[PDB]
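Reviewing the structure listed below.
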Amino acid sequence: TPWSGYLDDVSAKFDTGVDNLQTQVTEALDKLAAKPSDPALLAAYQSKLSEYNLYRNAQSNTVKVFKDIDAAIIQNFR
Amino acid sequence: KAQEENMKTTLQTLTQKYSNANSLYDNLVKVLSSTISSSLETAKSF
């Protein structure tokens, strides 16, 4: 069975929070690859790319802060 | 000669229609704004 710690649980919570964000960005970028000036995907391109950027930053910062708390707890044993 | 000046003024009208056709075509060719002004939309892709 795939193991998952609490930090892993939080990461998986973010992955399941967004339905197909990676996939959505994938088709957005692929669609823009052949129609660069067209509307309704260019704006979609920027919105999805920013969404993905903020998603990744939020995931990284959350796992980092939880790691900081956990390390403080572990070190504080002694 | 009156008939011939009528013909000449007809020709003058047709020639002067330069100012009626080319003059407005010179800023009708400005539909290229649909290319240039729709190329500053790169802010949509930053």
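So for chain A, numbering is Swiss-Prot's, and the shown residues are 3-80, in order.
Using N, Cα and C of the backbone, Cβ positions are placed for all residues, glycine too.
Swiss-Prot annotations:
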MUTAGEN   A:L9 to A  Can only secrete early substrates such as InvJ/ScpT, PrgJ/SctI and PrgI/SctF. Can polymerize into filaments in vitro, but not in vivo. Cannot enter cultured epithelial cells
MUTAGEN   A:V20 to A  Can secrete effector proteins; when associated with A-5. Exhibits constitutive secretion of substrates. Retains the ability to display SipD/SctA at the tip of the needle filament
MUTAGEN   A:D70 to L  Shows a specific deficiency in the secretion of the translocase SipB/SctE. Retains the ability to assemble needle complexes, but is not able to invade cultured epithelial cells
MUTAGEN   A:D70 to A  Shows a specific deficiency in the secretion of the translocase SipB/SctE. Shows fully assembled needle complexes, but has a reduced number of needle filaments. Is drastically affected in its ability to enter into host cells
MUTAGEN   A:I75 to A  Shows a specific deficiency in the secretion of the translocase SipB/SctE. Shows fully assembled needle complexes, but has a reduced number of needle filaments. Is able to invade cultured epithelial cells
MUTAGEN   A:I76 to A  Abrogates host cell invasion and effector secretion; when associated with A-79
Cβ atoms near A:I75 (mutagenesis position) (within 10 Å, other residues, all chains): 9
Length of the line joining the Cα atoms of A:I75 (mutagenesis position) and A:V20 (mutagenesis position), in Å: 31
Those residues of the chain, 6+ apart, with a Cβ under 8 Å from that of A:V20 (mutagenesis position): A:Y57
Surrounding CB atoms that lie within 10 Å of the CB of A:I76 (mutagenesis position), all protein chains: 9
Integer Cα-Cα distance in angstrom, A:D70 (mutagenesis position) to A:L9 (mutagenesis position): 11
Other C-beta atoms that fall within 10 angstroms of the C-beta of A:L9 (mutagenesis position): 14
In three-state DSSP terms, the structure that A:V20 (mutagenesis position) belongs to: coil
